[PDB]
Amino acid sequence: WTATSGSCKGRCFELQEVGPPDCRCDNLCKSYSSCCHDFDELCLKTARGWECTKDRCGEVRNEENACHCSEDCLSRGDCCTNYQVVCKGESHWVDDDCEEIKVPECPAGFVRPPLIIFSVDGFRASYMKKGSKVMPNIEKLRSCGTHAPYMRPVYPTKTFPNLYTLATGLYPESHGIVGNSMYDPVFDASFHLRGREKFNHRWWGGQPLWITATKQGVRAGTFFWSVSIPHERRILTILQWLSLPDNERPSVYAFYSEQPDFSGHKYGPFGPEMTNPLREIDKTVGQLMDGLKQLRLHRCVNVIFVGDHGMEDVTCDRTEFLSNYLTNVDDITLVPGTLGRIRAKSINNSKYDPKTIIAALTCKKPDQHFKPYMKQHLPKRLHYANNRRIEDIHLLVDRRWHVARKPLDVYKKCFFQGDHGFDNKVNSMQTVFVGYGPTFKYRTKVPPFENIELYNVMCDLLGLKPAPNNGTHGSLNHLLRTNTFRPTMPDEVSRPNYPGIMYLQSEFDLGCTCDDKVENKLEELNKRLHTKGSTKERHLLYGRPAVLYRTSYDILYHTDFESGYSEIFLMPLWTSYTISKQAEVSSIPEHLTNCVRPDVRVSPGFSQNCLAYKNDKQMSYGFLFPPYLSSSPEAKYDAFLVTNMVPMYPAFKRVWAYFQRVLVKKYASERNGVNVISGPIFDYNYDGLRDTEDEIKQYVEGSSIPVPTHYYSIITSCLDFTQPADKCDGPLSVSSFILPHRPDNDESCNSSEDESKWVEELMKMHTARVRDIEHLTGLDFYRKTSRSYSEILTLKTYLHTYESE
Ligand SMILES: *[C@@H]1O[C@H](CO)[C@@H](O[C@@H]2O[C@H](CO)[C@@H](O[C@@H]3O[C@H](CO[C@H]4O[C@H](CO)[C@@H](O)[C@H](O[C@H]5O[C@H](CO)[C@@H](O)[C@H](O)[C@@H]5O[C@H]5O[C@H](CO)[C@@H](O)[C@H](O)[C@@H]5O)[C@@H]4O)[C@@H](O)[C@H](O[C@H]4O[C@H](CO)[C@@H](O)[C@H](O)[C@@H]4O[C@H]4O[C@H](CO)[C@@H](O)[C@H](O)[C@@H]4O)[C@@H]3O)[C@H](O)[C@H]2NC(C)=O)[C@H](O)[C@H]1NC(C)=O
Ligand SMILES: [Ca+2]
Ligand SMILES: [Ca+2]
Ligand SMILES: [K+]
Ligand code: NA
Ligand SMILES: [Zn+2]
């Protein structure tokens, strides 16, 4: 109930909302059917439109007009935004040459440069180039300020998840806005684009920018705008708020536009109809900037121009139907379109089986335009598992396609020509970033970055302490002129042991054998030095990874590789080796095929044993340092140490062996050497974070050898590929992956073929940031380089995407 009988007299666009039954006058009142009776009349005036004209200059104040051109407007804070240009002969902001803003030039009473975030829905990255000719205001922001070629959204590339991510710095699995449509089973309640359930606060987790500011004494403009408030009115309202008294005036503001998403859905991303909405957004930017110029705030405010996601060509004829795969299509509920989320229709149907749904959806048709995944098997880069609102079964839809349950869902809902929601590495999904202002750099291009990183920057811009989030604070310091955040490296928590030779061969009863009984003071001292770390400078190029949790581990040196060996997990946490451009690849000699050797530095009690692998009919083993890349027949023996072995399913070994035998050498040839760090990951609860021992769900049969859920590799070289990786003076280049350790290759529909036709494709899908691996392992990499820490943080957030230009 709303007593709509009160008035908005002197309260239009009030910041502090009022509580029912009292009627509202804030910028969401329309959305709630709660505005006082006179809100339209008073707060949504449109008379005479939005632009001063020569004749109106100096007019008598008619309170009825949408904006004013009368002499006193600048003092009331309510002039039309072109007032000074039309009436007072000033130039539009966009006609002004750009001049570096070295310092904020703010009116008296301003305690910090305000921030205005100008958000645009569905603003695909390539519009900056393709629409350049019709967006002069945005082009000026872009060219004069700081911009990225693109900004990467989060998955799913839908509006609500992305805007909330921008506002929180969190992945959707952590803020809880996991799609535009959702069912939460604990609440037993559904979130929809339409209607009122979406307004309950229990859906929206984390702490968004406007709460962060208020909690720390920084006032905020409201970030949500009811759809029916026209853009011109939104801009005028922001400008009005900027003329409030110091003690009342917000320091952070946001504008939202539904375009160009709205027209993109109708016409596709580059439909001829798309030019006009681009034109209209640009004009809105111009109004804002002219208005700031009128207020003498154009060299005071930081402005961010940012999109939530891009847009792809999608038509109703590119739809796959689950009725063409499933016998029991009525037994499931699908969240449809550019992603799929499946669960049972009835929690009382005990004949529901995910296993059979997944099998029926896997590689059943040659051209299949989606792939099914149990959510924990999704690429870790998606961070899309750890929320009860995310259904166990997920469909990753090919770009340009939809999935639906039955044909009838499409035509009893071709209408539309664009959509979005696909894999966030897809080129069409990429969106935009521009920063303009005294705190941003001048005429600066930065590399692409992920939208999770902006919350921290927005906090830096306002002098706020960010709430805990998924950004890496400091990784975007290169965008900023000032207010940079200077973190320290995290402290190492566990120091390693450095064991020497402590065990005789006969103390080991592991059930392992090796044909190695083949016996020189020249090379006997040499091998000693290798075991004491003499080649470590070669193989450990950026220092040892630091262990950020309490544990017991040993550093093991070898000729060709260095490792950090866990006494708890009985295998390495990390193995580090460097392969030059000139390295030769060799085979595992016939005589050593099944060779496994006791490590006389590591107790039998803290070692794996071969008998467990023999008795586990499902599980095999591989090596972290690859015996194929041994520097000499003699050094190859190090590679068969029990301390280099890890559990591997035979299906996985196909992947791993191709990686090790072919791809590492390929990268070394292409990148002029590479440094490789590889290791296990355990993430049985699919939270993105290192498991403790008690979370481990699977062990090699009859033993305490835990089974990894994934294997990672970090592959580093010199960004200037004229310098060898092991003698690099400057910035580094990285590519990494987190490969799922699965007992089959059902993910790869071409896996019956030779590994050259499908392995690298898999690996590319499971590309990762170094930071993803750090979260997953409790390790901190690149501790000892000659580069600044912020530069290293940027490197750790890098994702090698494998998309074209
Ligand atoms: C990305 O960044 C984020 C933010 O830093 C990282 O997420 C954090 O990770 C922490 C560890 O995973 C997690 O810590 C837990 O917090 C519990 C208290 O949490 C509540 O309060 C905070 C503060 O106000 C709030 O942020 C939380 O918000 C979550 O939950 C509400 C719903 O109630 C949601 O609306 C909201 O979106 C958010 O959900 C997300 O997180 C929850 C888990 O919190 C997930 O389940 C969701 O799927 C979703 O992702 C909460 O309201 C705290 O109680 C936990 O403490 C346990 O563990 C300690 C270990 O020392 C132990 O000593 C305690 O005893 C305790 O265990 C007891 O409870 C267990 C469960 O019943 C039980 O098993 C035990 O037996 C014990 O009884 C824990 O510390 C932190 O809350 C989130 N924060 C956020 C915002 O998500 C995230 O990891 C980053 N991602 C990556 C990949 O790095
Ligand atoms: Ca959107
Ligand atoms: Ca975990
Ligand atoms: K076996
Ligand atoms: Na397969
Ligand atoms: Zn859309």
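Quick note: numbers on chain A are straight from Swiss-Prot, i.e. 51-463, 468-573, 576-591, 617-886, in order.
Determination method: X-ray crystallography, 1.6 Å.
Cβ coordinates come from backbone N, Cα and C, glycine included.
Per DSSP, the domain 'SMB 2' (98-142) is made up of 11 helix, 3 strand, 31 coil. The domain 'SMB 2' feature in Swiss-Prot is assigned to 98-142; the stated evidence is sequence analysis.
DSSP assigns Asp171 (mutagenesis position) to a strand segment in the three-state reduction. Experimental mutagenesis is annotated in Swiss-Prot for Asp171 to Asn, with the remark: Abolishes lysophospholipase D activity.
According to Swiss-Prot, the feature Zn(2+) 1 binding site maps to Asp171, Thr209, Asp358, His359, an assignment based on experimental evidence. Its Cβ placed at the centre, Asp171 (mutagenesis position) has 22 other Cβ atoms within 10 Å.
Under 8 Å, Cβ to Cβ, and six or more positions away along its own chain, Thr209 (mutagenesis position) finds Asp171, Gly172, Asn230, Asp311, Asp358, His359. Quoted from Swiss-Prot, the note on mutagenesis experiment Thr209 to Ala is: Abolishes lysophospholipase D activity.
According to Swiss-Prot, the mutagenesis experiment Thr209 to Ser carries the following note: 15% of wild-type lysophospholipase D activity. DSSP assigns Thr209 (mutagenesis position) to a helix in the three-state reduction.
Among the features that Swiss-Prot reports, active site, nucleophile is placed at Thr209.
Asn230 (1-tetradecanoyl-sn-glycerol 3-phosphate binding site) falls within neither a helix nor a strand when secondary structure is assigned with DSSP, and so counts as coil. The 1-tetradecanoyl-sn-glycerol 3-phosphate binding site annotation in Swiss-Prot covers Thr209, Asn230, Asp311, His474 and rests on similarity to another entry.
For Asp311 to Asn, Swiss-Prot lists a mutagenesis experiment annotated as follows: Abolishes lysophospholipase D activity. For the recorded site, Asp311 (mutagenesis position), the DSSP three-state label reads helix. Note on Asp311 (mutagenesis position): other Cβ atoms within 10 Å of its Cβ, all shown chains, come to 23.
Here the residue is the original one, but Swiss-Prot notes a mutagenesis experiment at this spot, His315 to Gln: 20% of wild-type lysophospholipase D activity. Cβ contacts within 10 Å of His315 (mutagenesis position), excluding its own Cβ and spanning all protein chains shown: 18.
A simple way to gauge crowding: the CB of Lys430 (mutagenesis position) has 28 other CB atoms within 10 angstroms, across all the protein chains here. Quoted from Swiss-Prot, the note on the mutagenesis of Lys430 to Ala is: Impaired secretion. No effect on lysophospholipase activity.
For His474 (1-tetradecanoyl-sn-glycerol 3-phosphate binding site), the same-chain residues that are 6 or more apart in sequence and have a Cβ closer than 8 Å to its Cβ are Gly172, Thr207, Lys208, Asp311, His359, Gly360, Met361, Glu362, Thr388, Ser482, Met483. Under DSSP, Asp358 (Zn(2+) 1 binding site) is assigned to coil, being neither helix nor strand in the three-state scheme. Cα of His315 (mutagenesis position) to Cα of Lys430 (mutagenesis position): a distance of 29 Å. Close to the recorded 1-tetradecanoyl-sn-glycerol 3-phosphate site, the chain also has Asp171, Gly172, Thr207, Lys208, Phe210, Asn212, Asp358, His359, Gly475: residues not among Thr209, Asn230, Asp311, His474 whose Cβ is within 8 Å of the site's Cβ mean position. Missing residues between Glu573 and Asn576: 2. Distance between their CA atoms: 9 Å. DSSP assigns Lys430 (mutagenesis position) to a helical segment in the three-state reduction.
The binding-site residues listed here are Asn230, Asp358; among them, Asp358 has the most other Cβ atoms within 10 Å of its own Cβ. In this structure, the recorded positions that sit close to ligand 6, with a C-beta under 6 angstroms from any of its atoms, are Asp311, chosen from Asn230, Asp311, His359, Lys430.
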